[PDB]
Amino acid sequence: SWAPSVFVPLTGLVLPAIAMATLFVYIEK
Amino acid sequence: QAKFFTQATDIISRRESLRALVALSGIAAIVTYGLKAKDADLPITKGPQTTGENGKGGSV
Amino acid sequence: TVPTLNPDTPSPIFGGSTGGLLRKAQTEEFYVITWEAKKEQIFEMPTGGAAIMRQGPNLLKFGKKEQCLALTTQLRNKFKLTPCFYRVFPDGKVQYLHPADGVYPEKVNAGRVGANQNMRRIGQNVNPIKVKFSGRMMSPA
Amino acid sequence: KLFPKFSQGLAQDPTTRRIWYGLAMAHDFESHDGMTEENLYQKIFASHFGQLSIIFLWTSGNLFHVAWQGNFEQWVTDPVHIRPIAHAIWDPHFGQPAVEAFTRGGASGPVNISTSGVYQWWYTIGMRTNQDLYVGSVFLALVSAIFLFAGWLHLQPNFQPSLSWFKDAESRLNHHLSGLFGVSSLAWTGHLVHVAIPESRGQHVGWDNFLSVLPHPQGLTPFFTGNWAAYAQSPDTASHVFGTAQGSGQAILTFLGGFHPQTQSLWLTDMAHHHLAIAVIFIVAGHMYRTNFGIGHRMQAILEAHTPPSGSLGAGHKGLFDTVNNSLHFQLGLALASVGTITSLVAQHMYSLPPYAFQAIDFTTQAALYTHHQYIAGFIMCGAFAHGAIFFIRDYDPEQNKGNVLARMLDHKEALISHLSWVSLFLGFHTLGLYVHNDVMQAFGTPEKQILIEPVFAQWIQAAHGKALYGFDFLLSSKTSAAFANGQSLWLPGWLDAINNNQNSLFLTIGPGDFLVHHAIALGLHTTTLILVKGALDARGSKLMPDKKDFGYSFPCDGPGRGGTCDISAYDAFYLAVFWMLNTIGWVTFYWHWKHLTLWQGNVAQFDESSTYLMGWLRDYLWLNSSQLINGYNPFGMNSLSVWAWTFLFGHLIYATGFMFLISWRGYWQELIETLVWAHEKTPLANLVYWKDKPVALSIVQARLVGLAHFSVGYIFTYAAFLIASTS
Amino acid sequence: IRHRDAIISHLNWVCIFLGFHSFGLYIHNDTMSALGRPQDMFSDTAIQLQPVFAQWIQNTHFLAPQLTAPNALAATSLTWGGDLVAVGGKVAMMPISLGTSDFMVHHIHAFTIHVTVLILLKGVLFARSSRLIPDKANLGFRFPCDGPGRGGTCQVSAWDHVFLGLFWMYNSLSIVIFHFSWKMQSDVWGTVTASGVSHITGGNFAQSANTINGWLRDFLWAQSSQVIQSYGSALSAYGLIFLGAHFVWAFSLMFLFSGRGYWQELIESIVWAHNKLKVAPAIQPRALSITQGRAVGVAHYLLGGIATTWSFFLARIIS
Amino acid sequence: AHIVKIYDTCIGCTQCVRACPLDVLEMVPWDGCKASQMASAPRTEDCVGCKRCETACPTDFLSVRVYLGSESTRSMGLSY
Ligand SMILES: CC1=C(/C=C/C(C)=C\C=C\C(C)=C\C=C\C=C(C)\C=C/C=C(C)/C=C/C2=C(C)CCCC2(C)C)C(C)(C)CCC1
Ligand SMILES: CC1=C(C/C=C(\C)CCC[C@H](C)CCC[C@H](C)CCCC(C)C)C(=O)c2ccccc2C1=O
Ligand code: SF4
Ligand code: SF4
Ligand code: SF4
């Protein structure tokens, strides 16, 4: 419960959140 | 009122500061209310509260 | 011989349709059609709708050149008329298009040198190994 | 000036298509701007490293979570009655009873059961504790980092290799045959002798002490002496218990044949000798092409010499050296073909001769694997036949191959295609005809009127292999045959014992239900090859379209004129070919699944009697073994088969979207969008937002791929859920 | 014609709306049911989505013989009123209860009808012209395309709209009759015992038809039982037609998924083979048109689908 | 934009110019053919690639070819 409480929601949201953000800017600009 | 909400919403104005605040402080909002682990608020950090069930091939 | 002047003349009767102009006409290139209709007779709006033509000079507004050449061929075949048509840009410039050299492209007019005209049979093209290591295609040789 | 960095043409696209293609164009090097042979090879090389680094990281990941989240140690002690743990699950979406439900094994929370056979793999190789798994995970992670390093390393101008180096085929062949094949299998055999064999004999040998432990009592004396027989002096007893001292021998290299009776897997002594033996053949054979020493063969000279008299093969193989060494797609076609064959090879030998202790007792694992490698093999095959025609288009030199086997191949291609057509129509008509015949007789209550052909030819082969059921008495069946008398005191006692144990999978019993399905599979083979071969040979030109090679490998069509030209490109040929892949290996995997399911269940008479008609497949295979699956939840309650049933429906839903993109095409959707783009632009408030990238309908070729993808994913996932949930 | 764009765009919107708020409900139910959360489901037990209007109208219908239609003795139908009338121990008719499950399926219908209308109306309104093809009118009612130009113009014609309209119609109608059959066997039909009723499927509908899994299992899987074992009986023809209809359905997919470019080249090779043996026909063998490919496709798709449902119901309900 | 080429097998029957919806082709004098005229493609930036031109050609094999190439706002038939 120590590790997977942190790494699951970061891989679930925070990796795709900034990936969809920084890849969007790569496409359009 | 226009003076209340010009002064109040003038430091967050800049666009560069949002990708620094909203992203990192937003992760600090998930990593706070995300890590804070009992039955009180969700049924998984609760965990298994009964003894293990018997499998199909006589397993634990 | 001279290409057409670009004056202000009244467009023919129309209650209006949704098929017409959009953001492209404002920040890209829209299109204008010109002709001298003899009588007032109805025509098919290529972007949908019934519309009555007026006598004398009539101009329309479209955002694609197909919408011209669908109409022009509908004005040229049905009513037996002869329209000119050209582009517009959003800074106020014009590009004269059709007929480019007064003569329509189907019947021959001197002073229109041949472009993209390969002077062999197609099977006398080279194989596409002989066009690697470049930015070229299979026909231009 | 914008992404796609590698294409001006696509980058200047004003629409959303720019995006899609950009994703789609990414790995096609030859089609990028300002590309050269050098950049091509170099990027390919770096990309290979990149692949390797992802593989090693992936493998390390598995080991990591088995060690960190699994019950590896509870398994070793009791392999028969413990369900191997893959991974823990932390799902915030789960309900109270869900968390109880998924807590299987000795787990302190929700867990999933591994069906990869990595447990038995490891365990059989020597892996004993979590520690071992951790150390391996670190190592392979280190190898991943090393490979990444290496990729960027030979990117610098000092370390950039020359094209000549890439074209040194003889050297790569010598090194791969001798080193990559020879040395690495020799070194494995080293691992089996030093670690696996002692581990099976119950003596734990680790990094800290191997050097101090003798694998054989009089070790390395036989080796140099030429008394090799001493290495086979006393094998493990027939009452040997795996991983324990009890019944263990001392031999390190044998030819015993059959299985380790309690585990039902091949003998690690046999495996050792196997790897060692092949290792020698590889090592000797890897000294065959000429490099920097003067001794060795010329490939070019061998190929050009092989032209038969009276020009029955034309110019023979003259010119194939160049057209192969130049053409990369050719190499990928040969590679994928061979790899696909050996993938199914692996699948078909592994099930009937399992190599791992306490595999084959694991039904679910076996089924999962055998489906796995047959589908992988299918895709790989379609791909082989997909870089077939890419050659034919982009690479072939008609002058340079004049009158060779290849040009002559193109010459009579109508014969090839038409005769494949014959062979597929034959099978399609007769097999379907005999099934539907079989169903009608079943329906009218007269199964005695069925047409059931007994597979005499396979039954003969099984007899020649020594199974005695059929009573033909040939070769290894007949006691008065030289073949029998030769090796009877070698390995045949282990062999013959195993072939005739019909509770094992080795050369299962065959009847008329086997007969039909193999001809169904033959239909599968020949037709898929018809699509792929036809697509390859007509990639260049046809009567409808003689200049096809000017367009390339994927194109929507050549217009509606002169009849209509939809799905004309070799691309589309491969696309069509995938559907048969899917259908064919669908049949093969079913065949497999059932014929085992009925073996494990204890009533093989279910299979022999219902496999002779298709309702039998529908009722006795599909309808019966989904009973538990579809029950995973109901209005009353829930059980542990939740995920599979969820994923079952998931797969179906993916499967039907695919139909959407396959059936309905562009013109509808674009005009749909056409009204939507007006709708937006005169909607207030929303007016204030406008798109950067003009919204457009996906291409034809896009629609073609996206359908296929959804279809395949749905296929795979649906079966996987079924296979696993039913077998489990 | 002058405002077609608004009509079609709005129909588009309303259809996405409807799709999400109907299918989405079933997916939501499947997920909650899979995750062990029945109290969160859309169902009479947990979530209530009551058909209040329908219940009102039913209310008004049974009370009508008293107030608004005095000369009428009983109700028009027992599915509104009470008085369960039965003949020969079987239920003729009885009051139909309406709950959450019924709320669901009706909105699925209304979704399906709206989509079908979307396709067909779009087809008719732009048959003559659109932004892509302004001169579509000259090209005909029945025609494949206008090439790979303009990005690609596959299925632009009015015919193609009718084409796709047939599939959605089949879809819609298929859920209706499934709705009908399950509804009837579960909540209405059955035998009449000691002052009580045993329904054919024991009122599982209200609890099972709220999830996709419930249809998959409680309707499809469970009911197909009598068709799948119809062999050796009077009903075996229905098993044969059961399989044959799947065959023909699947067979349609070959035509629907492919294009005549492949087929024409295939035909080139076969024609070679014929000519080699002096057995080539004078009537030059040609692959079907794109349009005919579509027509054959949709025809075999419908015939297969419909015939399978046909063999299903009849063997089921007769046995 | 798309590439459109006319080969020397042209008869100058003019069907391909007369068929085009976007006026890409024109007829020019030549010395090769019985009709004394040949087709030409000077306006391919307006070419959509709908392949009516090809469908209209009587020659065997066709003496107009349209190679679908890099796609621009006009070639994608956009009015928006
Ligand atoms: C698969 C697998 C894995 C992995 C593996 C690997 C990848 C490995 C590698 C590698 C290895 C693990 C290796 C080892 C090696 C060793 C050696 C190699 C040693 C040696 C020694 C010595 C002492 C010798 C010497 C000599 C002599 C004496 C003579 C000749 C020369 C020489 C030098 C050889 C894991 C477990 C993770 C998981 C499971 C499975
Ligand atoms: C297979 C296939 C073909 C080829 C299939 C054809 C031509 C079907 C017609 C074949 C029948 C058997 C021909 C009819 C022959 C007469 C009835 C006479 C026969 C003589 C006696 C036996 C009666 C297409 O034309 C096609 C077109 C567009 C998309 C997909 C496809 C497609 O999938
Ligand atoms: S693909 Fe679409 S466009 Fe190209 S031909 Fe077949 S139908 Fe006409
Ligand atoms: S159609 Fe073929 S022939 Fe008639 S003009 Fe255009 S090119 Fe010359
Ligand atoms: S393709 Fe359509 S548009 Fe481009 S030229 Fe030929 S006809 Fe005119």
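Following Swiss-Prot, chain D residues are numbered 4-731, in order.
Just so you know, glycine gets a Cβ as well, placed from its N, Cα and C.
When secondary structure is read from DSSP and collapsed to three states, D:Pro559 (mutagenesis position) falls in the coil class. Quoted from Swiss-Prot, the note attached to the mutagenesis of D:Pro559 to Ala or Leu states: Assembles functional PSI. Reaction center is somewhat unstable and interaction with PsaC is impaired. The L mutant is less stable than the A mutant.
Recorded in Swiss-Prot as a mutagenesis result, D:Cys560 to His carries the remark: Loss of PSI assembly and function. The local packing around D:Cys560 (mutagenesis position), expressed as other Cβ atoms within 10 Å of its Cβ over all shown chains, amounts to 27.
Look at Swiss-Prot and you will find D:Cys560, D:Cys569 tagged as [4Fe-4S] cluster binding site.
One mutagenesis experiment catalogued in Swiss-Prot, D:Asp561 to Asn, is accompanied by this note: Loss of PSI assembly and function. For D:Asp561 (mutagenesis position), applying a Cβ distance below 8 Å and a minimum sequence separation of six or more within one chain yields D:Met548, D:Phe554, D:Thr568, D:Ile571.
For the mutagenesis of D:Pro563 to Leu, Swiss-Prot gives this note: Assembles functional PSI. Reaction center is somewhat unstable and interaction with PsaC is impaired. The structure shown keeps the original residue. Within its own chain, D:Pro563 (mutagenesis position) has no residue 6 or more apart in sequence whose C-beta sits under 8 angstroms from its own.
Looking at Swiss-Prot, you'll find the mutagenesis D:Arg565 to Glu noted as follows: Loss of PSI assembly and function. Note: D:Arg565 (mutagenesis position) has non-local neighbours D:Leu547, i.e. same-chain residues 6+ apart with C-beta under 8 A of its own C-beta. DSSP assigns D:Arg565 (mutagenesis position) to coil in the three-state reduction, placing it in neither a helix nor a strand.
For D:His655 (mutagenesis position), the same-chain residues lying six or more positions away in sequence with a CB closer than 8 A to its CB are D:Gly717, D:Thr721. Swiss-Prot lists D:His655 to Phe or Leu among its mutagenesis entries, and the accompanying note reads: Loss of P700 function.
The mutagenesis experiment D:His655 to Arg is recorded by Swiss-Prot, whose note states: No PSI detected. Under the three-state DSSP scheme, D:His655 (mutagenesis position) falls in the helix class.
Annotation of the published mutagenesis D:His655 to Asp in Swiss-Prot: Very little PSI detected; the original residue is retained in the structure shown.
Looking at Swiss-Prot, you'll find the mutagenesis D:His655 to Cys, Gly, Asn or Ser noted as follows: Contains somewhat decreased amounts of PSI, depending on the strain; significantly changes the spin density of the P700+ cation radical.
For the mutagenesis result D:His655 to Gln, the note given in Swiss-Prot is Impairment of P700 function. More severe; when associated with 'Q-676' in PsaA.
The chlorophyll a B1 binding site feature in Swiss-Prot is assigned to D:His655.
On its own chain, D:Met663 (chlorophyll a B3 binding site) has D:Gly710 as residues at least 6 apart in sequence with a Cβ closer than 8 Å to its own Cβ. Swiss-Prot lists D:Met663, D:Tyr671 with the feature chlorophyll a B3 binding site, giving similarity to another entry as the kind of evidence.
In the three-state DSSP reading, D:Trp672 (phylloquinone binding site) counts as helix. According to Swiss-Prot, the feature phylloquinone binding site maps to D:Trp672.
Closeness to ligand 3 is met by D:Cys560, D:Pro563, D:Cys569, these being the recorded positions among D:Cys560, D:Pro563, D:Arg565, D:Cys569, D:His655, D:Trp672 whose Cβ falls under 6 Å from the molecule.
D:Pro559 (mutagenesis position) has a Cβ environment of 32 other Cβ atoms inside 10 Å. Figure note: comparing Cβ neighbours within 10 Å for the binding-site residues D:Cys569, D:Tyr671, D:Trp672, the maximum is reached by D:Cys569.
D:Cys560 (mutagenesis position) and D:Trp672 (phylloquinone binding site) are 19 Å apart (CA-CA, integer value). Cα spacing between D:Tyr671 (chlorophyll a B3 binding site) and D:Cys560 (mutagenesis position): 18 Å, rounded to the nearest whole number. Looking at D:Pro559 (mutagenesis position) and D:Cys569 ([4Fe-4S] cluster binding site), their Cα atoms lie 7 Å from each other. Checking the recorded positions D:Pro559, D:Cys560, D:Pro563, D:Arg565, D:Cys569 against chain E with a Cβ-Cβ cut-off of under 8 Å leaves D:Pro559, D:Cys560, D:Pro563, D:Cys569. For the pair D:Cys569 ([4Fe-4S] cluster binding site) and D:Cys560 (mutagenesis position), the Cα-Cα distance reads 5 Å.
Proximity to chain F (Cβ-Cβ distance under 8 Å) holds for the following recorded positions out of D:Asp561, D:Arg565, D:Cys569, D:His655, D:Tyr671, D:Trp672: D:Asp561, D:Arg565.
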